Each structure stands twice: as structure tokens, then as C-alpha cells.
Amino acid sequence: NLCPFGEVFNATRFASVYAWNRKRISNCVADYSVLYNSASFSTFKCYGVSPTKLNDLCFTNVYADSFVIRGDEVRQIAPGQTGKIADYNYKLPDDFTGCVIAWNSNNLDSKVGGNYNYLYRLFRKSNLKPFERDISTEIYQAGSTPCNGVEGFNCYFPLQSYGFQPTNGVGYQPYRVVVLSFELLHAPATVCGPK
Amino acid sequence: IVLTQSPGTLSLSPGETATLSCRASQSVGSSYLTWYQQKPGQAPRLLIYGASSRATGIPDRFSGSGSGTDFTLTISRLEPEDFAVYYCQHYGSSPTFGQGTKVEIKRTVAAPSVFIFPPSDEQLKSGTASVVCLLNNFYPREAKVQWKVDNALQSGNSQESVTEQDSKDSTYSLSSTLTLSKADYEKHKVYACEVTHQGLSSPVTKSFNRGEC
Amino acid sequence: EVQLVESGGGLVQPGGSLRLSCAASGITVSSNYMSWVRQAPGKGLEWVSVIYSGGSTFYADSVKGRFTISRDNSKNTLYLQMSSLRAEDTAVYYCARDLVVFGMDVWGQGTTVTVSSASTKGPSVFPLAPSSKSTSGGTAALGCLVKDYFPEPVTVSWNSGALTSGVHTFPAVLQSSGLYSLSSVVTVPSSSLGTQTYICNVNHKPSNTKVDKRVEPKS
């Protein structure tokens, strides 16, 4: 049945986390479920409802924020912890029920000799309130002097690069991550599986 | 993640080249790893950010290299201000410094000496005794000192101390001290400390009977 | 024209609490990854903790929970507040500006922390009088020993402080008793060991003791 999970899970154009791609959707609904968890992934954790039974609650709408991160940094995708992605690149709210998926992507996203198509907002003035794409690549001022938007001693480009070689550790292969935020706004329900 | 830093130590001459091979436990990318320089006591400054990207104020004479299993910091033409201890750290979750690599001045090998200073009554009447074994301006640190009392293994009971590299002429002076009681001093008769170095061909030993001056 | 003031050393019993001060010049600590690291005594260099631009702390796994990193944006200060300390945490602590991809670029002067169950106590001075063993070419080596002082630092100076060359002041060592001790040796001509104005000088601030003691030949 007509649902869009393909172009976001088996996709080809996965963007950097600093500009993580929102995708609001309206799924496929029948008398049975909406997707399968996994046959070959790397990390998969769904809150509120156990990761084996996502279809247990119908949702009015969802946001499947897709991006790529390091291996171990999937750690700091989960709500409650405050890693480097959680504060500046991507926060999940401390009271959250949704899910996170992360599959290894060395075989696709790694260019021999060093891929650099993937960035992430390293510096940023303060923490993000949940889900605010800080797309602005404006120069960052860590001090008392604005720099007219030109890099200097304390004026730094805010995005930086992962740099995926193919020889990396198991915790450094780019895991393509897709995080499903299940919204709670009260309208007729769209996203779910069975009857 | 663990960041070993081969090799243990590197000795060099003024104006000479240098390589220092940091080696991850895993194999990792090159963007994250950085190379810091620490002077003895002072605070660690930065040398290399990214794989080899020299930072501000960093002379062109430093060069990063490599990726994956190992990365290497290199120096073209030496200078004493470059003589320090370099720490490679791979900023993964949070920095994991390597155990460092003292960089010291290559110096014609020199013979450590060995001197003796036993405790005396002024020190005995405090209920504790401490003997002194001494070495002066040897090279390099790979030196061996042991304490033979009754020609046994006086292990543990001895404390080793050794000066830092001597900026004036890059040497090493060392001492050791045995923590005995007054009864421990009284019981035994002979005390000796032996030293074997890459600067001498024999295990040179100093010996002395108790009470003999 | 840019630096991180470091102040507030520490001399504490285990399990206590203590504080150390970092203060930015130019840097706005409310806009940086600030991070404290520690050097154990002459051993490695362990990273300790990090405070993000926003309020968020990440501590080393060996000091998890027991410390705190705090902020004063109003007066531009970074605080190390140490709780439930332990014997090995004797160290030198560095406040360091952090740019994860550019590496920690600005580092404070570093301030010394001592954690130990012992108590402040003055030294004891014992000569190290040379003999025929230390006489070869005139290289008369003579020292004096500082036994069961506490705590670090001390200073030692000879000739009432007029001889700082030819000196070898071997660092202190923390022993089983927990009472700091060390020694220091200098070298002088053979005709000097039998007669000269030999004074070795031990100065310990915490026990405010200034012993300008005399080292003599013994027999």
C-alpha cells in the first residue's frame, strides 16, 4: 500500500546533520502493520513503545529526520543525554516517545582517500530547543568582536566534516540515521498500520 | 578507544629530522586526531589540528601524515624549542591522549657514576634509616640500578628518583633510597648498590660494611 | 592579549571538597567548549571534564559524578568544584579552550591539587656527606635529604641560595607512609668537601619552616 518509507530508508541522497532533512508524510494503512523493524541494521531503539511493535499506536503525523553521523554518536541521539549532536546539531526532547534507526553506511557513503560531503554544526552559541534546524552558516563569534562574517582568530565556520575513510573503526563508519518523531497534535490520524 | 604512541622515546640531534608514530587500537579516520606539544611542567599547547593541518603560529617545519592504523608527526629541521613531549589525542567521544613521547637530545653515550651515602646516628635516633645511591649525568634513561643487601633482592623497599632532561647539556642524574628501620639497619652487615647501563660494559657496584666509614 | 587565568590550588583530605578558578580574557566562556584536564604526578595526561557552550558537562569515566564543572557567565568564570576526592587525584589541573576539530587551542596556567590523608608537617634534614666513593677527578658529590615533609612544594638552595648551578634537586616522591620526601645533591672539588661554607637550605611554605641547615662531613 502507498507509503513513502522507501525514499527515506533505502534513499540515496542523505544530507548532513546540520541541515537534517525533515520529511512529513502520510503513510499506507491496511488491516496489517506499517513496516518491518529490521533484518540488517546496526542500532534500533524505540521509546514509549517497544522496538518490535511500533504499529501499536496510530499517529496523526510524524517527522523522519534523516542524516548521517558517526558510529558511537548514535549514543547521543537518544533523549536525555547531552552529547555534541544533542546540544547543537540535533536534540531529542527529554520527554519523548518515537524511535531511532541507524544502519552502517561504509559501503555507500565512504570515498576512498577521504569523503568530505558530510558536515555538522560544531560551534553554536547555545543549546537548541528541540527540532530547530540552525541552517545558518553565519560566522560564529566566540568573543567580544564581530568579524563582519570573515573567519579569524575567534570567528569560525560552524559546520565541519566527518571525513569517512573506508578503514575506519566499527564506531566511525558513517551510520545513516533516521529518527522518527511521533507528533501528538490532535487531528484525524494518518500514519499507522493495521485496522 | 586506545591510542598507543610508538615508540617509547625518540632521541635526536639539533637540526635533524623526526618521526613520531601514533597508533590507534582500532583503525580510525584522520580528521579528528590532533598532536599537542607539552613543555616540561608548562601547559600543553597545540601543534596539529586535523590530520596534518598546521594551526596558527605553527611553523611549517611540522607535518602530520598518515591515516587509519597510524598517524605520524614529522619535523624537518630541529630546534631546541621543538624539544618537548608530544601527545597525540584522537578527539573521539572525548580526548584519549597517548602516553606521550619524550623527545630528547641525542648525546654521545656517557658513563653514569655511583656514590654512596648511608644514614647515621643523627638519623638513626629517629627510628628510621635511608641509604643513598647516586648517579651523575648519564645518557640515556635506559639504566638499571638494584640494591644488594646480603646480595638479596631488596625489592620494593627502594625509591627511585631521577632529574628531568638537563636543558644545558641533556643529561640524567639519578638516586635511590632504601626505607629501613633502626633494627633493619642494625641486623645486617653489607650494603651495596649495583648499576648496569648502556654507557658501561660492567655491572659497577659500590659496597660497604655496616658501621664502616 | 588573550589567556585563561588559572588560580586556586588545593591541599585537601580525601573525601573533601575544593574549588579551582578559570577566568577568560577575550574568550567568552559562555560561547566555548571549555575543558579541564589533569596531569597525574609525572604520569600521562588525562582529560577530566568538559562544559559545553550551553550548560552541559561530560566528565572522564574515572571521575564520573564526583566532580562538578560550573559557570559564571556574568563575571566570565569557569569553576572546578571537586567532591569526594581520592588519593591518586593529586595532579595539576588545566583549564583549556576547546575546538573539537581544531583541538584544545588555549590552555590555562594550570594549578596544583593535592589529595592525601596525611597532614601538613615540616621537614627533617639529614646530610649526605661524601667519601672516597664520590672522589674521582674531584667530582665531590654531596647532598642533603628532606625526609617526611608534607606537602609539595618545597625549595632547596645551597650556599645560602647563591649556588643554583651544578645543583641536582631530585624531585620528591610520595611513599608508603604518605609523608613526602626527597633529596638534593651538588658537585664540588675534592678540596671543597673537607672545608667550605656548606649550607643547604630547605623552605616549606605550608609548614612555614625555613631551615638553613649545615651539611658536614661525618665519620
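Chain A is numbered as in Swiss-Prot; shown residues: 334-528, in order.
How was it done? The header gives electron microscopy, 4.1 Å.
Including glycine, each Cβ sits where the backbone N, Cα and C put it.
Listed features, source Swiss-Prot:
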{"type": "DOMAIN", "residues": "A:334-527", "note": "domain 'BetaCoV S1-CTD'"}
{"type": "VARIANT", "residues": "A:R346 to K", "note": "In strain: Mu/B.1.621"}
{"type": "MUTAGEN", "residues": "A:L452 to R", "note": "Increased resistance to neutralizing antibodies. Decreases HLA binding to NF9 epitope. Increased binding affinity to human ACE2"}
{"type": "MUTAGEN", "residues": "A:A475 to V", "note": "Increased resistance to neutralizing antibodies"}
{"type": "VARIANT", "residues": "A:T478 to K", "note": "In strain: Delta/B.1.617.2, Omicron/BA.1, Omicron/BA.2, Omicron/BA.2.12.1, Omicron/BA.2.75, Omicron/BA.4, Omicron/BA.5, Omicron/BQ.1.1, Omicron/XBB.1.5, Omicron/EG.5.1"}
{"type": "MUTAGEN", "residues": "A:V483 to A", "note": "Increased resistance to neutralizing antibodies"}
{"type": "VARIANT", "residues": "A:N501 to T", "note": "In strain: 19B/501T"}
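Structure coloured by features recorded in Swiss-Prot.
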residue	record	Cβ within 10 Å
A:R346	variant position	7
A:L452	mutagenesis position	19
A:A475	mutagenesis position	23
A:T478	variant position	12
A:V483	mutagenesis position	7
A:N501	variant position	24
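In this structure, the CA atom of A:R346 (variant position) is 30 Å away from the CA atom of A:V483 (mutagenesis position). With a threshold of 8 Å between Cβ atoms, the recorded positions A:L452, A:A475, A:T478, A:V483, A:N501 that neighbour chain B are A:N501. Comparing CA positions across the recorded positions A:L452, A:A475, A:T478, A:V483, the one lying closest to A:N501 (variant position) turns out to be A:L452.
Between the alpha carbons (Cα) of A:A475 (mutagenesis position) and A:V483 (mutagenesis position) lies a span of roughly 13 Å. Checking the recorded positions A:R346, A:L452, A:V483, A:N501 against chain C with a Cβ-Cβ cut-off under 8 Å leaves no residue at all.
Geometry remark: A:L452 (mutagenesis position) versus A:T478 (variant position), CA distance 26 Å.
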